[PDB]
Amino acid sequence: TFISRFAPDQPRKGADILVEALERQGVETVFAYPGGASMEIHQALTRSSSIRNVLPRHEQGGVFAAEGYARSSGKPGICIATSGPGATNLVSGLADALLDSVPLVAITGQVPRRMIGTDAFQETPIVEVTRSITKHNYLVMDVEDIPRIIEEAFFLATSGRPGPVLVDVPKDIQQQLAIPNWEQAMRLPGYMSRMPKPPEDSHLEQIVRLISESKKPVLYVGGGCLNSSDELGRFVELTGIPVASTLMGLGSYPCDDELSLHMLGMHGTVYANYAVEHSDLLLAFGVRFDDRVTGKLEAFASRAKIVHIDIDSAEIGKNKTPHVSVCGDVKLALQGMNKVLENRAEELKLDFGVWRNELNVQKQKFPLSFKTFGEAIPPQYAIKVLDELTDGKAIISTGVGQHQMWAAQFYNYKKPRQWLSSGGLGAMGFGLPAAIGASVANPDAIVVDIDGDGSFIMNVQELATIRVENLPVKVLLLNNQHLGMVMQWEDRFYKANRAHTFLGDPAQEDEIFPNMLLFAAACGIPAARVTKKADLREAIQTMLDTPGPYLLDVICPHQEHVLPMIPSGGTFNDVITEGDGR
Amino acid sequence: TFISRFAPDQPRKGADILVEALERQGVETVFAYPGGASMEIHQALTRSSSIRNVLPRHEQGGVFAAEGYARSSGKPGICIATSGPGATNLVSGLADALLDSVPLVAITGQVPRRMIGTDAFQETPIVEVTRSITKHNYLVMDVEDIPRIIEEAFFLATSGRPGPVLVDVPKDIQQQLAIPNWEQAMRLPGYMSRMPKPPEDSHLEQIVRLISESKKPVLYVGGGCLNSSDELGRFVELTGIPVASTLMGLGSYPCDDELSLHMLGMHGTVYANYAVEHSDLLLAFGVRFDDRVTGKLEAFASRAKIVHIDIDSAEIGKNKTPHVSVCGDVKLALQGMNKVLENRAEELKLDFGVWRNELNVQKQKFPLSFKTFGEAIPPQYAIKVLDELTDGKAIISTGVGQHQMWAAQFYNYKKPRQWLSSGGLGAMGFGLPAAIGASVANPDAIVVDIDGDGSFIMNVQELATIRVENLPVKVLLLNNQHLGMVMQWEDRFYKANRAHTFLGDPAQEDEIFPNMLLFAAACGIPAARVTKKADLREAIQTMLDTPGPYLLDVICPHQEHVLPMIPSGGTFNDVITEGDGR
Amino acid sequence: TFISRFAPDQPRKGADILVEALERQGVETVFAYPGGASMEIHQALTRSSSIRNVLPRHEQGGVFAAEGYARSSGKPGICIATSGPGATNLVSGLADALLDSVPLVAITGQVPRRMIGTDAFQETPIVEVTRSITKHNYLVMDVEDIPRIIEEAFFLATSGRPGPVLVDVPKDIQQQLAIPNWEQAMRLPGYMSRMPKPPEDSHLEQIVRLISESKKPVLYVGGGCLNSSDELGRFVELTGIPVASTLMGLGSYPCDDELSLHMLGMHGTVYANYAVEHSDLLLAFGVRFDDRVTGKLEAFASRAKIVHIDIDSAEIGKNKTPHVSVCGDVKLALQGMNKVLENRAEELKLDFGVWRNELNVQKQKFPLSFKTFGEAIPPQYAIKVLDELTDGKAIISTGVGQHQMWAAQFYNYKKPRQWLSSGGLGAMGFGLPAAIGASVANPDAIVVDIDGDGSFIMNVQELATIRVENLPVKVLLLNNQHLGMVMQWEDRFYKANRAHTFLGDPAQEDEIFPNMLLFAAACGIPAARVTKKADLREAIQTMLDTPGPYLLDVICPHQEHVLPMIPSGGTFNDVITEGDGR
Ligand SMILES: Cc1cc2nc3c(=O)[nH]c(=O)nc-3n(C[C@H](O)[C@H](O)[C@H](O)COP(=O)(O)OP(=O)(O)OC[C@H]3O[C@@H](n4cnc5c(N)ncnc54)[C@H](O)[C@@H]3O)c2cc1C
Ligand SMILES: Cc1cc2nc3c(=O)[nH]c(=O)nc-3n(C[C@H](O)[C@H](O)[C@H](O)COP(=O)(O)OP(=O)(O)OC[C@H]3O[C@@H](n4cnc5c(N)ncnc54)[C@H](O)[C@@H]3O)c2cc1C
Ligand SMILES: Cc1cc2nc3c(=O)[nH]c(=O)nc-3n(C[C@H](O)[C@H](O)[C@H](O)COP(=O)(O)OP(=O)(O)OC[C@H]3O[C@@H](n4cnc5c(N)ncnc54)[C@H](O)[C@@H]3O)c2cc1C
Ligand SMILES: CC1=C(CCOP(=O)(O)OP(=O)(O)O)S/C(=C(\C)O)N1Cc1cnc(C)nc1N
Ligand SMILES: CC1=C(CCOP(=O)(O)OP(=O)(O)O)S/C(=C(\C)O)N1Cc1cnc(C)nc1N
Ligand SMILES: CC1=C(CCOP(=O)(O)OP(=O)(O)O)S/C(=C(\C)O)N1Cc1cnc(C)nc1N
Ligand SMILES: [Mg+2]
Ligand SMILES: [Mg+2]
Ligand SMILES: [Mg+2]
């Protein structure tokens, strides 16, 4: 039973209705940046005693913070911006939330209804702009539609395949006095009719049947299993099938486990890719067969009977044609199959020890490796130390590039919603703001931003946000003085021809530029720099032990390469296993 | 006669064709940020010995730099980004360039043609996204269309009413070998047929006729007169008509002149607004009657016979219905009218001395003013000192807010393309990157970024760009520790109720946060802070005299208000002339 | 005070709400064709005792009948169709109503809301299809929105510049029981803010001023003056300015008048075109400067000071740049100028007798002419007889082609809304159904369809409608056994090379095919055929005197050409005055 700050018969501003509509959705935290078209909303936010506002220093930082908030909780992330320049600063975050299927609700202010289409001051058709990069969007044309639209927005953003939903609110609507109706039905008849219903026992036992008929099966786990950690692990026990996870699905099945093949794909482990290459049954649960995982589709799982389970019917038979398909929640599909496997453990032989040992050979023959040059810090080693000193219980957010891959390879995530990274869009400057949102959603948790110097500087302004909001955000900055991932492709495919990849100062080459420590000092954040591998262990320990925000500038040799690697649109027999830029 | 780096019969990469297509457009400088979808382009850029690339630390900084490059030269600004996150980081700059009619060409990398529509890695329908915020955009579907599209892009961006044009280039097109045809005709039959032709002598002498029949005329000059400085001044001599300029039209007519009414509008001078209010003839040249200038249209120039000249036919009769209209280049319209006025000076009485003295009374009665509290630095005074110490010859770029208005009020711009500011979209974080582009376009010029602490921090990362590129960018930072313009509306309309407008640290209120000096130090840029008005003159002098980049952190009392002010959608009799937040 | 068939607190079907919504708009007649998706609506129509339904035999006939109903009354025309094939059969009528600015409301049935987008049975995104060919359209997503949308539909269709408005209604919405709210406000804030307000006395007396300063003025009257017959005639008396009318503006000023220059344009009279060519003041009232009137714009009224009055701001300065422009209702503009001319008749000389006599010379030198070959009936002569025997008081609807032009040239329409013809779209098969709708709107009026054999046969099925509905529709069929207008262009520009223009039977060339008399007999309509000019007078008399429907098959020599003629994109000095296909 909800308690309002207004009488049921009392006229309220549209902005007040909007905020209460958020309160009724259980919203505790928003990321809002003020402007003329959304001042009424911010005024109403102050009148709320339940909704906290974290003020970013950039709306892109605001929406990315809403993502990190969402990714590390399961709750929808809410960001608010003003019209024009404020709204257009959300675009990258919206597209990012769409490709990674992150539940997010964005509210943008807008010019009065009378001025829409006249190219007015700070006017942008943000609905027209964001239609192709959001799950759905709205343009409120009446104050009475506010309670309904907000309900529809949160419903669409969280249910089915999660995604970003934008609600554009005119300024005059915010000012208009009205009495809200909270019991009006949602106008989504088509969407709800197409919502997948619980899986039939028909489909489920056919899959279980295929499991016993195949003796070389591989689990293909992705971001669709982020809410099925228990059911998935229970499924693995009953089957004994090795697990290959994606960039988006890390943590679903414990990376330190003996049945774990870790990440598969372009920069996935060799033994994971080998498993899929020589599998006869592929259990694709909560994935979307991205080109970064498959390469050339015709060779990907060529001899494998493919089973695909997804809550989105559009993803089924999209890139790779499956044998058996189940459209629905994989959480329920697991529960259904789990009850069958235990009640039918006798009839089913179920022993893939021979196949497991075949993979375990590859797991020892071609394992993840890195070189240690003198006293120079291996970035792979630094992340491994962070794992040990945090016991793999730290929430990790990253930017995009070489550091992103190493953070996914050399950290054993034990539970989902611990790994926050841009995979679909792969947007830089995601790391720091995402850490901000995750720290707010999880106050008592260890939050570490494993960032690259290129990505870190893009939204470096959010360091001020961290200090002001007093968030214990740790920044493990892997500094290679380059746009590493771009540099790596240059060494591999372009004769190491440097095309604007060096981030330092061409007047003083061996001086670290910029001085990231002074960035932290500018925002009153304690920081330190480590260059030698010996001091690395103590340095990271200091970062963790020191209360509040901390920046550790870890200097790494730039010639390092992310291995292994499969060139875009290739096969498993094209895997690069050795080499760098030395 | 152009000299290529390739033989006329030699097959070249599409990326090489693209770069040469830019070379044939006279492009000397681009602002490109590398990524997987645009690596071929960056490789081809290095092979060019005429095109220089300035590497930003953020694509938003890249496109804003392209704007400042364009705004301070008249040449089109070129920015290049990769697919996905790179392209979406250009959005704000594109929308900004559209609303301020700035000639700009944006080139974005894209996934191969075979992968368009599959929600691939780093894929965003940027054409679909930017259609409503660009003049025009393209999606290259063949390597043979590159020379034509690029020619059409630069033509559309610079001709008629200037604007942003985006060209999306697939990765496979960049790699495809081909022989370019540079003599293919442009496919713009409709656009060129609708292009305004030189004004008839019929329309022009009717305007001249109205000039003599009215004895209280006012010139309404805007951003359409940026290329008519000579013709406009010549026109004023022949007529003696007082000149009211817009935010976008500053510098067209010298602000220090005795016939100058300076800026009109919401934050325009009282005597400028009074002139338009009590005019009988309004000469609207190169304007678009924005709501920030007119307020309520019915009261704006209510008793004035309105003459409107614009190169865009869609702007004629859009918001305010004109009496006489001339669709075409105002530069030619002035030249046509100028030759008439001098050859017909005898018949025409032409003496508005009585009307001029009527306005000159208002010019002394209600002039621009500011208070000086103790030793606290008035932001209005600081800008006035900068004017004196630069002799009004310094290129000024600003952010958005209170500092933006004061920089437009208390600096006398003598020539156009000296005032760089976001007016239509009004996007923060514009100041610093725009100064970067302007410094590249004008190396020997004094470039000063009059920025606010809120706007400055948004794209603060571009400080690294300034140092690396060794640009003599001066940063006059007016620090009020607040989002001032938002704070001002709070003091005026919301009982001074602070709704997330304070930018400092709520743990140490009277400490300046963040320490902007350390931001500059992080990027090896010399910086200083001044608090007392006495030290202000020497401090600004030091900033100017010190070679290379410099940051001056000017501390200002936050209670200051931009005056005068007309509330949104008001009349001239609603002007606020006194008051602040004390 | 409206009287409902339902209690204010009684739940009603959505279809019943829809019909009552029409009743509250004063709708007396609809043109509906039944289908599965609109059965509920047709059931509700029978429950109404005020709304009459005319059942067409084709939905294209239905919408064209709604046009004729609208064009000959000023009231909006209402047509109803089912989903899929029914809706797509309205398309031509919708596009036709848009280009001729005809007030029309189309209601289409639709699949249930749950099935929209699944390519269901008889599903077509008719909103998506008709968006570019309607003024506005709706998709009802809730039964509660029915009273509002219908009100907005009729308001948009009739106010401002009239046009077609489509309302798509899902089947489940029609079945859903609800209690309608008739006092809900319309959601058109932007549209109403942009609605032109009454013309200022400022603009009006400037026009009156130009009238006295020019001694060779010409009135350019179009379809915008259809509701200003009295005001226009009063204006002519006060000025004495000759009147040139368009295809859409016939009847506004009496064609038989001595000040009438009749039609101008491609097939307009020579003296009308001469007037505009050598005018110094062009009073363009209620026109849109179509290419069929101007040809090459640069030569059209080259030496004339152009005054343009239109209720659509988008039409001002569209093709031809005007000197003086007044955005608003021309009816009010005339009233405003009329009161000035009479109160200021003394000061104004106002005597264009010299210019009038100059035109009157051309009016006698190059008049409308036709040849009479033996006893063969001249189509021009037949129409002239119809004029005499109906005293120019008969409502005339036509098809498209040679007969359409002759019906506009050789019939003197005394009042507006007497001339019904497709001008903008120029759609064949318009004649017969439009006559149907006009006969229903005007029962006691003489309605004659001057049709061509090609156009007549396209919607010949509506002959059944005429008989069933017992409408006194007269059909003056001008039979040339060819697609004449297409044939004429062949004789003029393609060496008389027949490219599928003959409509008869290539097995019996001099036999009239098809036998149109048997078409009439099939629908129980009395008909006759006349071939010799002598019998023509009595034959037409019989058609008029015979009660009820009648078809007169008038046989004409096909070699006749519409004269004069200006080739597409030409000038006045390119007028073809003599010649045919003999
Ligand atoms: C530099 C870089 C390199 C990369 N290289 C790799 C790589 O080597 N390997 C790799 O794996 N990724 C890599 N990626 C990331 C890659 O681009 C994609 O992000 C990733 O492959 C997609 O992971 P996913 O399909 O498993 O999860 P998602 O993209 O999140 O897809 C989730 C799918 O599961 C479905 N789903 C969601 N919820 C449910 C539910 N409750 N029940 C059932 N189904 C559900 C959804 O409909 C959707 O189809 C890289 C990214 C970057 C930036
Ligand atoms: C915080 C803030 C406050 C503001 N307050 C004010 C204010 O008080 N006063 C004010 O004036 N502005 C103010 N603005 C800016 C305002 O929003 C608009 O940017 C500005 O009013 C538009 O100026 P403009 O129409 O003259 O020039 P533009 O917006 O650049 O329009 C140019 C017009 O001239 C035409 N044109 C272009 N080239 C030619 C040519 N060669 N020949 C003929 N025609 C041409 C174009 O078609 C166009 O119609 C403010 C902005 C901000 C951010
Ligand atoms: C075979 C053929 C040949 C043709 N040849 C000719 C020809 O020779 N000569 C000719 O004239 N036409 C000819 N046409 C027709 C031509 O294509 C156009 O239909 C016609 O020229 C347009 O007439 P109009 O602009 O005057 O009226 P409309 O097309 O109906 O335009 C009405 C205009 O007046 C405005 N308006 C409407 N209501 C009001 C109001 N209350 N107050 C103020 N303004 C208002 C509207 O906004 C609009 O701009 C021909 C058509 C066909 C099929
Ligand atoms: C420059 C760059 C990358 C280099 C990032 O530099 P970093 O310094 O942050 O990372 P790293 O050296 O450890 O690899 S990665 C990349 C990919 C994978 O497309 N892009 C393109 C890119 C460009 N701009 C944004 C916002 N996001 C992006 N991913
Ligand atoms: C926060 C803010 C403003 C305050 C800017 O803070 P500043 O510190 O930079 O400027 P100031 O104190 O001197 O006034 S101005 C404004 C307007 C006029 O809409 N917005 C909204 C806004 C929000 N985000 C962006 C990118 N651009 C914007 N203009
Ligand atoms: C065939 C034809 C025409 C010939 C019509 O044949 P008619 O027999 O009806 O008319 P006519 O001989 O007296 O000239 S006119 C025309 C124009 C002006 O575009 N079209 C093209 C046309 C084709 N189809 C439709 C529905 N409408 C059209 N106007
Ligand atoms: Mg790096
Ligand atoms: Mg500030
Ligand atoms: Mg015919």
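Numbers in chain A come straight from Swiss-Prot, and the residues shown are 86-667, in order.
Technique stated in the header: X-ray crystallography, 3.0 Å.
Any Cβ shown, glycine's included, is placed from N, Cα and C.
According to Swiss-Prot, the features are:
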- A:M124 to E: Reduced catalytic activity. Resistant to imidazolinone herbicides and reduced sensitivity to sulfonylurea herbicides (MUTAGEN)
- A:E144, A:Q207, A:487-488, A:511-513, A:538-540, A:565-570: thiamine diphosphate binding site (BINDING)
- A:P197 to S: In csr1-1/GH50; resistant to sulfonylurea but not to imidazolinone herbicides (MUTAGEN)
- A:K220, A:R246: (R)-imazaquin binding site (BINDING)
- A:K256, A:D376, A:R377, A:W574, A:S653: chlorimuron-ethyl binding site (BINDING)
- A:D538, A:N565, A:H567: Mg(2+) binding site (BINDING)
- A:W574 to L: Increased catalytic activity. Resistant to imidazolinone and sulfonylurea herbicides (MUTAGEN)
- A:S653 to F: No effect on catalytic activity. Resistant to imidazolinone herbicides and also slightly sulfonylurea-resistant (MUTAGEN)
When you put A:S653 (mutagenesis position) at the centre and draw a 10 Å sphere around its Cα, which of the binding-site residues A:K220, A:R246, A:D376, A:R377, A:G511, A:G569 have their Cα inside it?
A:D376, A:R377
A:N565 (thiamine diphosphate binding site) versus recorded positions A:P197, A:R246, A:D376, A:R377 - nearest by Cα:
A:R377
Given A:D376 (chlorimuron-ethyl binding site) and A:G511 (thiamine diphosphate binding site), what distance in Å do their CA atoms have, once rounded to a whole number?
14
Can you figure out which of A:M124, A:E144, A:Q487, A:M513, A:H567 (the recorded positions) comes closest in space to A:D538 (Mg(2+) binding site), comparing Cα atoms?
A:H567
Return only the integer: C-alpha distance in Å from A:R246 ((R)-imazaquin binding site) to A:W574 (mutagenesis position).
33
If you count Cβ atoms within 10 Å of each one, which of the binding-site residues A:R246, A:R377, A:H567 comes out on top?
A:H567
I'd like to know which of the recorded positions A:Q487, A:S653 has the most other Cβ atoms within 10 Å of its Cβ.
A:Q487
Would you list the other residues of this chain near Mg(2+) - those whose C-beta lies within 8 angstroms of the C-beta centroid of A:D538, A:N565, A:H567 - in sequence order?
A:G537, A:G539, A:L563, A:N564, A:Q566, A:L568, A:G569, A:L588, A:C641, A:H643
Between A:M124, A:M513, which of the recorded positions has the fewest other CB atoms within 10 angstroms in the structure shown?
A:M124
Let me know the DSSP-derived helix, strand or coil state of A:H567 (thiamine diphosphate binding site), please.
strand
Secondary structure of A:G511 (thiamine diphosphate binding site) (DSSP, helix/strand/coil):
coil
So which of the recorded positions A:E144, A:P197, A:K220, A:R246, A:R377, A:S653 sit close to ligand 7, that is, with a CB under 6 Å from an atom of it?
none
Taking chain B as the partner, extract the recorded positions from A:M124, A:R246, A:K256, A:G511, A:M513 whose Cβ is under 8 Å from a partner Cβ; order them by sequence and answer 'none' if none remain.
A:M124, A:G511, A:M513
About how far apart, in whole Å, are the alpha carbons (Cα) of A:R377 (chlorimuron-ethyl binding site) and A:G539 (thiamine diphosphate binding site)?
22
Inter-residue C-alpha distance, A:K220 ((R)-imazaquin binding site) and A:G511 (thiamine diphosphate binding site) (nearest angstrom):
18
If you run the three-state DSSP split on A:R246 ((R)-imazaquin binding site), which class comes out?
coil
Tell me which binding-site residues (A:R246, A:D376, A:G539) have a Cβ under 6 A from ligand 5; sequence order is fine.
none
Could you check the recorded positions A:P197, A:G511, A:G569 and say which one's CB has the most other CB atoms within 10 Å?
A:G569
Measuring Cα to Cα, tell me the gap between A:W574 (mutagenesis position) and A:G539 (thiamine diphosphate binding site) in whole angstrom.
16
